[PDB]
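Here is the structure we will look at.
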Amino acid sequence: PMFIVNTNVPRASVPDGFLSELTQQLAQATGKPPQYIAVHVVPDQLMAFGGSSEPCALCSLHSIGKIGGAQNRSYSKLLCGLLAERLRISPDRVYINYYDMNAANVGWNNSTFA
Amino acid sequence: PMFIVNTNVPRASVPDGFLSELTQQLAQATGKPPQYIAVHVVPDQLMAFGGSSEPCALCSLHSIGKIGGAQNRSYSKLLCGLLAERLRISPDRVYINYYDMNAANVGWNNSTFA
Amino acid sequence: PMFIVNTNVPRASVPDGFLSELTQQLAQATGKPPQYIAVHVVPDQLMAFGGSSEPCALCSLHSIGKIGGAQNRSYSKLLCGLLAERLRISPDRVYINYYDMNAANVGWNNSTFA
Ligand SMILES: C[C@H]1O[C@@H](O[C@H]2[C@H](Oc3cc(O)c4c(c3)O[C@@H](c3ccc(O)cc3)C[C@H]4O)O[C@@H](CO)[C@H](O)[C@@H]2O)[C@H](O)[C@H](O)[C@H]1O
Ligand SMILES: [Cl-]
Ligand SMILES: [Cl-]
Ligand SMILES: [Cl-]
Ligand SMILES: [Cl-]
Ligand SMILES: [Cl-]
Ligand SMILES: [Cl-]
Ligand SMILES: [Cl-]
């Protein structure tokens, strides 16, 4: 799976250990081996949420399966919780787009997962 | 909804108030309240369109509904118009990807919109 | 197509001519006119793959058609090959998400491709 967070919070406000915490917590939440979890954090962005520029985040989670109504609710609680605790972003200023990828549409290691 | 623009134009060329203008224009075009519109502008990118690094943009609009054939034509006129007037990018060097999101696949505020 | 690569490799390690090579090789692999191919490279990113911040890349390829099981395998060999040769990223640390876009969902030049 792949998790991306884009945020206006400055780089200096991203704590040590943040990528590792995302990797570990997403491995647990998705049930996928951590060796297959990729994470990407993009601070210092020019962004607004509802026309205001308090801390906010726009995120995506792509996974081959492990995406659905109840699962996505659980991921949103986990991820908003981490962004609130670690980046001080209010959960009502976070969007996370979830993508259930077909295996044939995910390239890796000179091929796809199909 | 979420609107993202990635462009090679320099940050100094993005006018003050551009994020607010995008927020309000997207609220009007989509019929969604501005409180739910997020906008993200990424200048200074390393990008080419047709092999040329003249000003260009790669954009996305994600929305729960309000996406379709006629609506997307109207959004493209609006958004290319704004990128041309405000960032001096030719409409023929802009791509906009439109995504009609299922409510269950959009996380927000510790849950999803489902 | 349009192709985006996000990587932790530093900007100074992206060789001259890389965007051109991507544009031309994508033209060859898809048969699409190069004048409409868009490429975007984002170096210096804060990212991990399997918990490690050795060189890695997270990419997307969007196309209207020209996406499928065999085609995507061929694109992954081409693109991983380029990322390994030019950016020194191991193919097993690359993900590429493939998107088959409906023409009505791609805006360009004040309209859509529908
Ligand atoms: C060339 C000519 O052709 C006609 O457009 C045709 C469209 O042409 C292209 C040609 C391309 O090279 C490229 C296009 C589409 O999409 C870019 C793209 C793809 C996915 C994205 O998410 C974002 C961007 C990638 C690119 O490389 O391709 C079809 C599919 O075959 C359509 O059915 C559609 O008929 C119209 O007359 C258009 O005005 C005129 O310029
Ligand atoms: Cl996956
Ligand atoms: Cl898919
Ligand atoms: Cl929405
Ligand atoms: Cl419509
Ligand atoms: Cl969806
Ligand atoms: Cl294409
Ligand atoms: Cl589509």
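By the numbers in Swiss-Prot, the shown part of chain A spans 2-115.
Method reported for this entry: X-ray crystallography, 1.4 Å.
Here the Cβ of each residue, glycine as well, is placed from N, Cα and C on the backbone.
Feature annotation from Swiss-Prot assigns active site, proton acceptor to A:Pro2; the stated evidence is similarity to another entry. All protein chains included, A:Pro2 (active site, proton acceptor) registers 23 other Cβ atoms within 10 Å of its own Cβ.
Per Swiss-Prot, substrate binding site is recorded for A:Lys33, A:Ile65, A:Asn98, and the stated evidence type is experimental evidence. There are 19 other CB atoms within 10 A of the CB of A:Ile65 (substrate binding site), with all protein chains counted.
Experimental mutagenesis at this site is recorded by Swiss-Prot as A:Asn111 to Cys, annotated: Causes formation of interchain disulfide bonds with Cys-81 from another subunit. Cβ neighbour count for A:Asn111 (mutagenesis position): 16 (other Cβ atoms within 10 Å of its Cβ, all protein chains included). In the three-state DSSP classification, A:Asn111 (mutagenesis position) falls within coil.
Sequence-distant neighbours of A:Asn98 (substrate binding site): residues of the same chain at least 6 apart with a C-beta under 8 Å from its C-beta are A:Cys60, A:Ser61, A:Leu62. A:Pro2 (active site, proton acceptor) is 7 Å away from A:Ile65 (substrate binding site) when you measure Cα to Cα. Listed recorded positions A:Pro2, A:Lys33, A:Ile65, A:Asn98, A:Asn111 compared with chain B at a CB cut-off under 8 A give A:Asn98 as the close ones. Residue environment of A:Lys33 (substrate binding site) contains 16 other Cβ atoms, counted within 10 Å of its Cβ in all protein chains. Ligand 2 lies within reach of A:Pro2 from the recorded positions A:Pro2, A:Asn98, A:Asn111, judged by a C-beta closer than 6 angstroms to any of its atoms.
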